[PDB]
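Asker: Structure in structure tokens, see below.
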Amino acid sequence: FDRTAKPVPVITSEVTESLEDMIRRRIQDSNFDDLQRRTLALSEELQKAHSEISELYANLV
Amino acid sequence: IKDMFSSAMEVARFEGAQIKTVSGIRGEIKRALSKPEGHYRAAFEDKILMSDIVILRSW
Amino acid sequence: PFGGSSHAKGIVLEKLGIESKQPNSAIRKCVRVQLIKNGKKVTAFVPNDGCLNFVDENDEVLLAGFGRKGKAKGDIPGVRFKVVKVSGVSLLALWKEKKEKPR
Amino acid sequence: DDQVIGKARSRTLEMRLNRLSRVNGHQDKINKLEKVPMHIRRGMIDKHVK
Amino acid sequence: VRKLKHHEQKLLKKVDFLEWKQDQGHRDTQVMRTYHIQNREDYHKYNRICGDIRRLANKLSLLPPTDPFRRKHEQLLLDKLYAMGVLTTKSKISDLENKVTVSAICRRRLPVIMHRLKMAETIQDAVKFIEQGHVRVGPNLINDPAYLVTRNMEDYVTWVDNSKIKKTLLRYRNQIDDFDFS
Amino acid sequence: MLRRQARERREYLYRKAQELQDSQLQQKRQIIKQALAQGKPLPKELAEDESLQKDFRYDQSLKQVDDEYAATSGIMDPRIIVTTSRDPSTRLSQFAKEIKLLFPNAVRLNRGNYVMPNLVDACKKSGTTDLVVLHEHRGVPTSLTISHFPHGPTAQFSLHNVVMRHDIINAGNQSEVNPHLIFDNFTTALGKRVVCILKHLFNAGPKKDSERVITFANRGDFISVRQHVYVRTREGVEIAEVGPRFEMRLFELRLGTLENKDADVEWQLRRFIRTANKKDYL
Amino acid sequence: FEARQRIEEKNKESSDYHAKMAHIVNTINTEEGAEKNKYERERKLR
């Protein structure tokens, strides 16, 4: 007859050994995945534009 | 479901398997029962009715 | 098309796509015949997978051009011949149960 | 492109966009003018032609 | 003014007493009608503010594209306006130019917010209830209908606790509890 | 506070709709930027289009972690609450203790006469990033749900091959230090969703020379998770297994909290479908 | 054990069959279309 589900995988010695080999390889490479912290002239006429636009921004704010 | 097999040993031979209804809805046979001898529990994709008939195709 | 004539004799060589699942399809109605004027193989429809069950192998068919009118959903663009006669008798007569296939 | 600024930046970007759209678009919808009344636009044209 | 005849119309193609061209579509009075505001000066104060935001957006546009200053200041502007409530999408800087409008500011005004939260049934009703002094924002009541309530204060508009509106609301739901003298 | 949660969830949904409507405008801006950089003719539609060409200055100034975790990913160390189903068996209480030990910044709640609205509301008000609810079948554990709280997502997993720590031997007790993680074979988009939720279930910024690594390995849509303490010798790394080990299959992923039950389903394991036993991650 | 085996070999048979049918369709299409388009370009010359 036919089955509608791959049944659950039994855990075996070789399955455990493959997982242990993958873990050994990743530790030897020191390659993990982990949650890391999020931290934290120009020109004459460019300075002139920056000055006028910061003054105008301050007034609008 | 109640009338396909005779024993829980039989249903355990056939469990996890794929049944449908006359009405078209699919489902699987999931586990044998204990107090009656050939009864089992099956999960379907919609609410089966009482008037219907489940079937298992076999070769 | 194949040179001079309107119809071309040919030998059925193999039966393409017999192993397909869904009945009455393009790859199921296609066969492959070799024209005897050139010794040159080319693929060609038959109508009606029943008539596919008629034509068999090394059997002296006679092809004609196909002539589609508008494009269809599942037809194969490129096959350009259909089978008209099989070993002297016509596939429509064999299909409508008028005649028999002689060998 | 980094150090260009102001109206020169505005007009050069508009010129490039006009060039590409002109190569692959319909001529009227690409270059419609702006609305100006009749005697105004005729006076501008005659001044410029002179 | 009399539906003048054909030759009169051809000689006076350009007269109109009701609609001139400086009354720019009568957009001001039309928006005052839509959101029920009390004075002409209010529409044109909002228009002066929108003009200032738009000239700042134009100058930041005229700065070069890959400028850290340009990206920083246009982001500050979009963040500020979204937090205030005027524009609804924090992502588009052509919205920062295009979709900043007097109607956006005029519908962060207070009776529009009440009417949208369904405290009132029309915007005229909301203005009436504010004027009669039923509405409080936070712990202190608001008497000005022209109050610009941001998002994080739209989380705090309520009924003043001793109002006949609140009594009727609870009493309809059959939940009055006069220990509070609600 | 509940009024703030309501208005902020509404605003997030509306922003979601608008972003999914202007992905096309994002693609059109990409086409215009490509043509400007290496000048080819534009297509017909963008050539005739005038609003988009006119507004490609601001949108030329214009320019990844998930949406629900982006604000406070590496900022707040998350606190979770490992709580039992209801009326727990003692072996399932043991397993809940195991999970509390496995995660750092976890606390443990015996559930008795607690309802789910009161539970979720109190967790929101006190401020807890996650809830982890465990379910048994006569001592054996079989299900685990994780909810991220400020109107976040809930993942429901079924866990199968459970072998406890107290089951093995009196080997001592855990190391409890902020661990390293390993995520193997998580490849598709749903793999990114699950690796995102589990990674943010853990803690942020571990050291360079910790001693314990916690591994989630995807083997054919079964996630297997283990704990290993490691010592680096002169030639090769030796590792000692610790913690429970179990295969854990995800079977749904709702988008409200676990009290909602009319949340917008993101995914669901289809069993009685014709091609169920072919595809992985389906 | 038997269920896992049967499902694995059934999926292998299905994938092989799909690859084979696509192969046959593509060879027919390219070869017969090349011959047909060359003959049609020659007939339009007439």
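Numbers in chain F track Swiss-Prot; the residues on display, in order, are 1-63, 72-290.
Recorded method is electron microscopy, 3.8 Å.
Using N, Cα and C of the backbone, Cβ positions are placed for all residues, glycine too.
Quick paste of what Swiss-Prot says about this protein:
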| type | residues | note |
| --- | --- | --- |
| DOMAIN | F:86-267 | domain 'Brix' |
| MUTAGEN | F:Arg119 to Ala | No effect on RNA binding |
| MUTAGEN | F:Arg201 to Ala | No effect on RNA binding |
| MUTAGEN | F:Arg220 to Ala | Loss of RNA binding |
| MUTAGEN | F:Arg253 to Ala | Loss of RNA binding |
Asker: Taking Cα atoms as reference points, rank the mutagenesis positions F:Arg201, F:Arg220, F:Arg253 by distance from F:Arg119 (mutagenesis position) and give the first.
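Answerer: Closest candidate to F:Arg119 (mutagenesis position), judged by Cα separation, is F:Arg253.
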Asker: Round to a whole number and give the Cα-to-Cα distance in Å for the pair F:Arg201 (mutagenesis position) and F:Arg253 (mutagenesis position).
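Answerer: So the Cα of F:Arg253 (mutagenesis position) lies 22 Å away from that of F:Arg201 (mutagenesis position).
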Asker: Validating a neighbour-count step here. Other CB atoms within 10 A of the CB of F:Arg201 (mutagenesis position): how many?
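Answerer: I get 18 for this one.
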Asker: Any idea which of the mutagenesis positions F:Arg119, F:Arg220, F:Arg253 has the thinnest Cβ neighbourhood at 10 Å?
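Answerer: F:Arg119, out of the mutagenesis positions F:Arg119, F:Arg220, F:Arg253, has the fewest neighbouring Cβ atoms within 10 Å.
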Asker: Work out how many Å separate F:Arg220 (mutagenesis position) and F:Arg253 (mutagenesis position) at their Cα atoms, rounded off.
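Answerer: So the alpha carbons of F:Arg220 (mutagenesis position) and F:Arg253 (mutagenesis position) sit roughly 15 Å from each other.
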Asker: Helix, strand or coil for F:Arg201 (mutagenesis position)? Use DSSP.
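Answerer: SS state of F:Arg201 (mutagenesis position) = helix.
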